[PDB]
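J.: Handing you this structure, nothing more for now.
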Amino acid sequence: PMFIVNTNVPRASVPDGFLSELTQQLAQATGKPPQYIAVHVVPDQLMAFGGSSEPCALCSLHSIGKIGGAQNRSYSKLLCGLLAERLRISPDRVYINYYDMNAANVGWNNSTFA
Amino acid sequence: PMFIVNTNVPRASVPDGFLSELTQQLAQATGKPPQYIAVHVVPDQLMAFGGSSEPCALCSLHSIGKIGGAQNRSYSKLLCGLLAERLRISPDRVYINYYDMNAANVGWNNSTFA
Amino acid sequence: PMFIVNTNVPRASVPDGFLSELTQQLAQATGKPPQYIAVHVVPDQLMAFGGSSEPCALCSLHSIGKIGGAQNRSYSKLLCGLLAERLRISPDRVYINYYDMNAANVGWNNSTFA
Ligand SMILES: COc1cc(-c2ccc(/N=N/c3ccc4c(S(=O)(=O)O)cc(S(=O)(=O)O)c(N)c4c3O)c(OC)c2)ccc1/N=N/c1ccc2c(S(=O)(=O)O)cc(S(=O)(=O)O)c(N)c2c1O
Ligand code: NA
Ligand code: NA
Ligand code: NA
């Protein structure tokens, strides 16, 4: 799975340890081994949410399967939780787009997952 | 809705008010409430369009609904118009990918829109 | 087609000519003219792959058609090869998401490709 967070919070506000915490929490939530989890955090962005420049985040989570209505509600609770507690971003200023990828449409290590 | 622009135009060439202008104009073109519109501008990027490093932009508009053949033409006209006028990027060096998101696949406020 | 690579390798490690090499080789792999290929390299990113931050890349290739099981295997071998040779990124720390876009969902030059 791959999780990306783009945010206007400055880099100095992202705690040491945050990529590793995301990695573990995501391995647990998706049930995938942490070796297959990739995480990307992009701070200091020029962005607005509802017109406002208060702390916000635009995120995505791509996974081959493990995406669906109930799982996505559970991921959002987890990930909004983490963004609130670690980056002090309000959950109503977070979007997370979920993508259930076909294994044939994900390249890795010179091939695809199909 | 979430609109993202990545461009090789430098930050100093992004005029004050640009994020607000996008928010406002997208609210109107899409008909959706502006409190839900997020915008994100990423300047100074290392990019090429057609092999050329002349100003260009690669963009995404994601929304729950309001995505379709006629509507996307209207957004393309609007958004190429703003990138030409404000960032001096030629419309034929702009790509915009449109995504009609399922509500179950967008997290917000600890849950999803489902 | 549009190819984006996000990587933690520093900008000074991206060799001169790399965006042109990606442009040329993708034009060949996809069969589309290079005038229509866009590429975007994002170095110096805060990322982890499998819990750690050795060189890695998270990529996307969007194309109108020319996306499918065999083609994507070939694109993955081509793009992992380039990232390994040119950026010193191991193929097993690369993910590439492939997206077959509908023409009506790609804006360009004030309209869409529909
Ligand atoms: C805004 O639109 C929606 C909103 C909701 C909704 C509302 C409220 C929610 N949360 N409320 C609260 C309240 C208090 C909270 C408090 S508090 O202390 O009590 O204050 C503390 C905390 S805390 O942080 O725990 O402390 C909280 N979290 C709180 C909190 O979460 C919420 O949570 C997830 C979700 C759900 C669905 C919606 N829209 N759905 C669709 C679906 C399809 C559409 C299509 S189509 O069908 O797909 O085509 C086409 C088109 S169109 O083409 O554009 O016409 C459309 N418009 C579509 C469309 O709109
Ligand atoms: Na130049
Ligand atoms: Na896109
Ligand atoms: Na992607």
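Residues 2-115, in that order, are what chain C shows, numbered as in Swiss-Prot.
Per deposition record, X-ray crystallography, 1.9 Å.
Positions of Cβ are set from backbone N, Cα and C atoms, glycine also.
Here's the feature list from Swiss-Prot:
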type	residues	note
ACT_SITE	C:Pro2	active site, proton acceptor
BINDING	C:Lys33, C:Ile65, C:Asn98	substrate binding site
MUTAGEN	C:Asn111 to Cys	Causes formation of interchain disulfide bonds with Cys-81 from another subunit
J.: Using Cα coordinates, what distance in whole Å links C:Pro2 (active site, proton acceptor) and C:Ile65 (substrate binding site)?
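T.: Distance between the two Cα atoms comes out at 7 Å.
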J.: Taking the Cβ of C:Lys33 (substrate binding site) as the reference point, list residues of the same chain whose Cβ is under 8 angstroms away and which are at least six residues distant in sequence.
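T.: Result: C:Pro2, C:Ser64, C:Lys67.
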J.: Do you know which of the recorded positions C:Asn98, C:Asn111 has the most other C-beta atoms within 10 angstroms of its C-beta?
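T.: Neighbour-count leader: C:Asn98.
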J.: In whole Å, how far is C:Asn111 (mutagenesis position) from C:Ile65 (substrate binding site) when you measure between their Cα atoms?
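T.: Distance (Cα to Cα, whole Å): 18 Å.
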J.: Select from C:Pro2, C:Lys33, C:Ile65, C:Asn98, C:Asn111 the recorded positions whose C-beta atom falls under 8 Å of at least one C-beta in chain B, and return them in sequence order or as 'none'.
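T.: The recorded positions close to chain B are C:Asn111.
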J.: Quick one: pull the CA-CA distance for C:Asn98 (substrate binding site) versus C:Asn111 (mutagenesis position), whole Å only.
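T.: Cα of C:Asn98 (substrate binding site) to Cα of C:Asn111 (mutagenesis position) measures 27 Å after rounding.
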J.: Within 10 Å of each Cβ, count the other Cβ atoms and name the one among the recorded positions C:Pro2, C:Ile65 with the highest count.
T.: C:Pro2
J.: Which of the recorded positions C:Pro2, C:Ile65, C:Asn98, C:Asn111 have a Cβ less than 8 Å from any Cβ in chain A?
T.: C:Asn98
J.: When you measure from each Cβ to the nearest atom of ligand 4, which of the recorded positions C:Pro2, C:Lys33, C:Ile65, C:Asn98, C:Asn111 fall under 6 angstroms?
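T.: Among C:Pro2, C:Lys33, C:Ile65, C:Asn98, C:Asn111, near ligand 4: C:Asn98.
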J.: So, three-state DSSP: helix, strand or coil for C:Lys33 (substrate binding site)?
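T.: Assignment for C:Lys33 (substrate binding site) reads coil.
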